[PDB]
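Asker: This is the structure, below, for whatever I ask next.
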Amino acid sequence: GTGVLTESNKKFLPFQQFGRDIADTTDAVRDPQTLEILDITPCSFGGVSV
Amino acid sequence: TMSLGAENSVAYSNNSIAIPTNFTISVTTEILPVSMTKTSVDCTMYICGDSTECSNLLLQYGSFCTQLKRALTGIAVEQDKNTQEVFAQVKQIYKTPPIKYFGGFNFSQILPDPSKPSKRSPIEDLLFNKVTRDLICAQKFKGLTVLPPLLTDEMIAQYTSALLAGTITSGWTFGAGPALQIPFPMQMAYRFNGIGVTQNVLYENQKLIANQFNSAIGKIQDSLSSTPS
Amino acid sequence: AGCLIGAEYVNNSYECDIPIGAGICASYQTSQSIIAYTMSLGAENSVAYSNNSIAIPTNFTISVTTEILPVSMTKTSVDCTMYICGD
Amino acid sequence: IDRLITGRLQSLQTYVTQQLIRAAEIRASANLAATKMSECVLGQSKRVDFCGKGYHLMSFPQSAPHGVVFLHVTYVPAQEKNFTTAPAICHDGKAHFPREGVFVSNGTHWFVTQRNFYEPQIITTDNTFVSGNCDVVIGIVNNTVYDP
Amino acid sequence: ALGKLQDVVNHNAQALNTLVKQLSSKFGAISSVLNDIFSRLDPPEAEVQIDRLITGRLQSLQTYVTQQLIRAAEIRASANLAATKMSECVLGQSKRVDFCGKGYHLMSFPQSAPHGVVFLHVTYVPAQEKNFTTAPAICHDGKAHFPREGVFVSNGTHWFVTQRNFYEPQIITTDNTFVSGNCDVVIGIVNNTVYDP
């Protein structure tokens, strides 16, 4: 996927690897090498109006 | 089996008449939606989602992303127009006078309160405290965006205050021409003539009707707060 | 509503010409440049309320207004066998 | 991929379709709210049940999230009392019909009161008009019409 | 000025322009021309390719009918409103505020228009108002006198009774006023004299 990988404060369980949101969208993930739980936020988007 | 109500048999006769001897001023509430949530969708994010190969195949269905976005755009303009035809019916924005002695009627619950920063009446304060990552930000990441309305809650509160500063200080004159000043005790005297009763009914019982109006308007704050539905 | 890049926010209040959102409107006024401003709801009139003061009009003006209302639309009739199967 | 693109495109049209039907329901309620904003707030309305249940007197608009709340001040009679009525009365050979009111009787005397409140007043020659004789109206009683 | 009538014309035109342009959209097929598919393909396999177009074109035609049914409800609502408005403003005098235009409705004249009707509401708008001194009732013979049809106004020294929508000074007599009760319950009752004819 695409997005920004920032830190998070969501306390994951040891067996938890991925994390979805209410609308079934990947919001957080655990790094394979280091046991750090990041925060997947989508790339900055929007809609332009002229 | 569902019951329709009580069974009252009105005694009908050729020379029987029931003339009222007292009155009970009642203040009832009415709820009507005026505006809907202004929504907008994104074809690229909702259909494929963070991909480039699927976006190329979407170009085959050409006139399928512009007819839906334009249809929802007409709804957005509609929701901003349904509020102008309801609240924005007066040109001049009137203001309540400093002295709020209107004969004995206490409009403290419906007039805007200057203490709070929202400048809304206590009745309106109860309404906004009942009609309510998170769901708002989750749906945004798929193309579902909620466009904000044109008129804010502060501007709508000013339109309602203008419709109340011309209904108490004036009558049916500020909705059919220039605003004409008229005392509130004399305003209801003419409104009583519309239903059939004369003017002496109001003046000879002004203190009684004033207490009934204050008691009826005071139960609206309790009725809406008590009943959750 | 967003980030308006291309206009300047003037403190004066005018009538809404181009609705932007959240009470912000845009117009092309005078050097000609696109300006942004907070929409004005109308004038601020103060009706003098007194216990023994009434306003009775002395003259009158007959005004004839207009109201446009649609009645009927264009009656269409499509050919299923021709639209889907062209010759 | 043509199964999900078509499926998601038809589901998006299903949303727009329901949004256009619900927009007509909101527009119908908005036109009714705009109508009651001018007939109940900008003046007194004689339409029954329109500006509240009862004789409409005044209405106060109140803002609300995605809507408006009307506070209709209505006139509700109470404490009803039964009386004896008559279409007209006969005095000096002519029939006296009331102008604005109803003929009521407390058992021995006859009075004229308004149709929405009991205000007993003497039957004078100023609130009753004479039209016709006393042999056509069915139910006419005999009384004395005072004159000032 | 005539913008509400051009709206229904441009909508029906746009609806027919988007429907005619959907014929140039390959709904997953090899092309958009039916004759090219039928000629450059064997019958068994051409059915699969031709079924993708008939499915998209029948769905696109259904979308047109769906929008026309919703758009007809808006026209029917505007047609029933215009029929009720013409029956109440032209053939009568309505007492509904803002219905037959802004102001006191006097009369209205209907005029034909392309796919619509244009009303000319003749309203009554007061002007040139003046501030006066008012009073609920007066007390002359120890009894209260209320205005029968009017309002008790005062120019500063004398007291007159005028209409509620036009200043017409008239002397207070025992014919335009009715007596009800004594002068003790009404709050703000002035002491004036009536003229018995």
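We number chain B the way Swiss-Prot does; in order, the residues shown are 696-827, 847-943.
Quick check of the header: electron microscopy, 3.2 Å.
Placed from the backbone N, Cα and C atoms, the Cβ positions cover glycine too.
Swiss-Prot lists these features:
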- B:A701 to V: In strain: Beta/B.1.351, Iota/B.1.526 (VARIANT)
- B:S704 to L: In strain: Omicron/BA.2.12.1 (VARIANT)
- B:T716 to I: In strain: Alpha/B.1.1.7 (VARIANT)
- B:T859 to N: In strain: Lambda/C.37 (VARIANT)
- B:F888 to L: In strain: Eta/B.1.525 (VARIANT)
Asker: What's the CA to CA span in angstrom from B:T716 (variant position) over to B:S704 (variant position)?
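Answerer: So the alpha carbons of B:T716 (variant position) and B:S704 (variant position) sit roughly 21 Å from each other.
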Asker: Looking only at DSSP and grouping its letters into three states, which state does B:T859 (variant position) belong to?
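Answerer: Going by the DSSP assignment, B:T859 (variant position) falls within a strand, counted as strand.
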Asker: Indicate whether B:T716 (variant position) is helix, strand or coil by DSSP.
Answerer: strand
Asker: Could you state the CA-to-CA distance between B:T859 (variant position) and B:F888 (variant position) to the nearest Å?
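Answerer: B:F888 (variant position) has its Cα 40 Å from the Cα of B:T859 (variant position).
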Asker: Variant positions B:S704, B:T716, B:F888: which sit with Cβ under 8 Å of a chain A Cβ?
Answerer: none
Asker: Hey, which of our variant positions B:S704, B:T716, B:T859 end up with a Cβ under 8 Å from chain D?
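Answerer: Among the variant positions B:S704, B:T716, B:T859, the ones whose Cβ sits under 8 Å from a Cβ of chain D are B:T716.
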Asker: Cα of B:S704 (variant position) to Cα of B:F888 (variant position): how many Å, rounded?
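Answerer: About 46 Å separates the two Cα atoms.
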Asker: Measuring Cα to Cα, how many angstrom lie between B:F888 (variant position) and B:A701 (variant position)?
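Answerer: Per the Cα atoms, B:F888 (variant position) and B:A701 (variant position) stand 44 Å apart.
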Asker: Just to be sure I understand the packing, how many Cβ atoms besides its own are within 10 Å of the Cβ of B:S704 (variant position)?
Answerer: 5
Asker: Give the sequence-ordered list of residues that share a chain with B:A701 (variant position), lie 6 or more positions from it, and have CB atoms under 8 Å from its CB.
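Answerer: Within the chain, B:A701 (variant position) has no Cβ neighbours under 8 Å at 6 or more residues' separation.
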